[PDB]
Amino acid sequence: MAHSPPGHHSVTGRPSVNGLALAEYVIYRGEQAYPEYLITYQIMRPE
Amino acid sequence: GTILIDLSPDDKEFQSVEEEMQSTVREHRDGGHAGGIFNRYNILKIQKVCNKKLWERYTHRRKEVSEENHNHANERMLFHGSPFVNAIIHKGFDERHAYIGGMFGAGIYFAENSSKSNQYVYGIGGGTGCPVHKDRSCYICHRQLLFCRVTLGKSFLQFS
Ligand SMILES: CN(CCO)c1ccc(-c2nc3cc(Cl)ccc3c(=O)[nH]2)cc1
Ligand SMILES: [Zn+2]
């Protein structure tokens, strides 16, 4: 993995074109996330 | 050392996790190419992931970050999709779970939109889709996402 930008612990990707998209995030140390919930699902075919 | 505890659909915790999953679906610019065509999910199971060692690893790092950032971990709950979800729940996140070619550099990626993380369940760009039918829009095969506690600390803002 890469390093965080100096003086930072993560990166936030802020969309600037798609007004409806939410943010994306990147961490560079696996210790900075804990997998709290495992969600099992299917995508649903639209009616 | 991981055990998985099934949550009842009657449990407020199941309900708040499901609501975050469903309410953060959006339309994608690929028209569904990577993740499939859908507006909602059929939730089949939500399990709490319990591993003491992995939790202590997380909280140890969280304290390090907080102390570097005026006692503020900047902790979020975010989605992660990956072909190695079952590895992550047993062994934790590490460099093998990084997206080397991602737009914000080689690191581990998370999304506020559940449907963004859904694009990565079968690999980058959806790969070849589900193993059984080779369909990125499969409505039959079971998928899994992780809903993760993530320490952001001081986060570098990259505009789109
Ligand atoms: C382990 N790998 C590479 C698999 O060969 C992997 C790559 C990407 C992802 C992934 N990337 C994202 C990118 C954005 Cl912008 C938002 C969310 C995700 C995500 O949930 N997983 C997960 C695992
Ligand atoms: Zn399938």
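The residues of chain B that appear here are 952-1111 by Swiss-Prot count, in order.
Even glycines carry a Cβ here, placed using N, Cα and C.
Listed in Swiss-Prot for this protein:
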MUTAGEN   B:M1054 to V  Loss of activity
BINDING   B:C1081, B:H1084, B:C1089, B:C1092  Zn(2+) binding site
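Filtering the recorded positions B:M1054, B:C1081, B:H1084 for a Cβ under 8 angstroms from any Cβ of chain A leaves B:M1054, in order along the sequence. Annotation note: B:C1081 (Zn(2+) binding site) sits in a coil segment as assigned by DSSP. B:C1081 (Zn(2+) binding site) sits 25 Å from B:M1054 (mutagenesis position), taking the Cα positions as reference. Non-local neighbourhood of B:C1089 (Zn(2+) binding site): B:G987, B:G1080, B:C1081, B:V1083, each in the same chain, at least six residues away, with C-beta under 8 Å from its C-beta. Taking each of the recorded positions B:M1054, B:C1092 in turn and counting other Cβ atoms within 10 Å of its Cβ gives the largest count for B:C1092.
Comparing B:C1092 (Zn(2+) binding site) with B:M1054 (mutagenesis position), their Cα atoms are 29 Å apart once rounded. The Cβ of B:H1084 has fewer other Cβ atoms within 10 Å than any other of the binding-site residues B:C1081, B:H1084. When the Cα atoms are compared, B:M1054 (mutagenesis position) and B:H1084 (Zn(2+) binding site) turn out to be 30 Å apart. The Zn(2+) site is set by B:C1081, B:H1084, B:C1089, B:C1092; from the centre of their CB atoms, other residues of the chain with a CB within 8 Å are B:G1080, B:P1082, B:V1083, B:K1085, B:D1086, B:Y1090, B:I1091.
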